[PDB]
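Down below is the structure, laid out as structure tokens.
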Amino acid sequence: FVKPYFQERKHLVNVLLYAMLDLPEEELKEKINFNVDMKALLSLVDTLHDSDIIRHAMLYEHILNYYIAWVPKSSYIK
Amino acid sequence: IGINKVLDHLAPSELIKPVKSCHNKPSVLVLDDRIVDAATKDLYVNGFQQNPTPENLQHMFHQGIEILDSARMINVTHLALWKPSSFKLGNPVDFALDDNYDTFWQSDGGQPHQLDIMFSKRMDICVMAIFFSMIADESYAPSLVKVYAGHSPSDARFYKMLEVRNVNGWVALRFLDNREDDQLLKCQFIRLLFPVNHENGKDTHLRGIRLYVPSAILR
Amino acid sequence: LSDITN
């Protein structure tokens, strides 16, 4: 429901990928002409880095185990 | 708890399966008589040696029978039902089991010839005796033999391979792969196949065949 | 001799 609004805004790709790679603010300020909140930046880096979210023996174990416990547009719900 | 423990004993799984890394190819047995070895001497009785004359073959045929019967053993070749793939109206399997080199049995029909050995009661075969004549019956010589096993015509399964190059004598085949503890075979259904003969033959004879199993007064 | 090959 939300993605078209993201494509409506232009600078979203650059800031998000720079947020993904955690670049320093100095490189942001060189070629970006609008102010970016450093507190918002540090907060999003913290959220991004939040992490709270033999071969014959596995065939007997895992293949059997996957069917020991089982419950019923692609998946896309990773 | 006795019920739970015995169930584990009948069907051990975690203890049994080591790696499950079987090669799954069929093992082939070498029957050649030009190499002298202790294992070959156990399976080949007549001894390693020009082609002998037929009377010499008859003489060694009797001496092979005598040696095989010399040891403590019980013959139950006549204690089972036999049904070959097809006859030729000249010689039934009786002359194959008559223990005579002169007479012999011949099939006539499809190329994968079948020889059926059905048993009435659970008999534990230990040594199977078969006689080949490469020089005497080169036209109808058995070149490849596959021996099956099972408890019924339904559950016939592959046991062993046998390739023929030059064997003019009795062949002894004791069974050890199936059961190392018993050193014998336990089945009620045995069938033999002869898919192809030497030098691209058509039919096959069988000079001899025998089955071996283990166990004051007034006249 | 029979057993004629193809």
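Residue numbering for chain B follows Swiss-Prot; the residues present correspond to positions 4-52, 58-223, 247-250, in that order.
Method reported for this entry: electron microscopy, 3.5 Å.
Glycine residues also receive a Cβ, built from the backbone N, Cα and C atoms like all the rest.
Secondary structure at B:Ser94 (mutagenesis position), as computed by DSSP, is coil. Cβ neighbour count for B:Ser94 (mutagenesis position): 13 (other Cβ atoms within 10 Å of its Cβ, all protein chains included). For B:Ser94 to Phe, Swiss-Prot lists a mutagenesis experiment annotated as follows: In DOC1-1; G2/M cell cycle arrest at 37 degrees Celsius.
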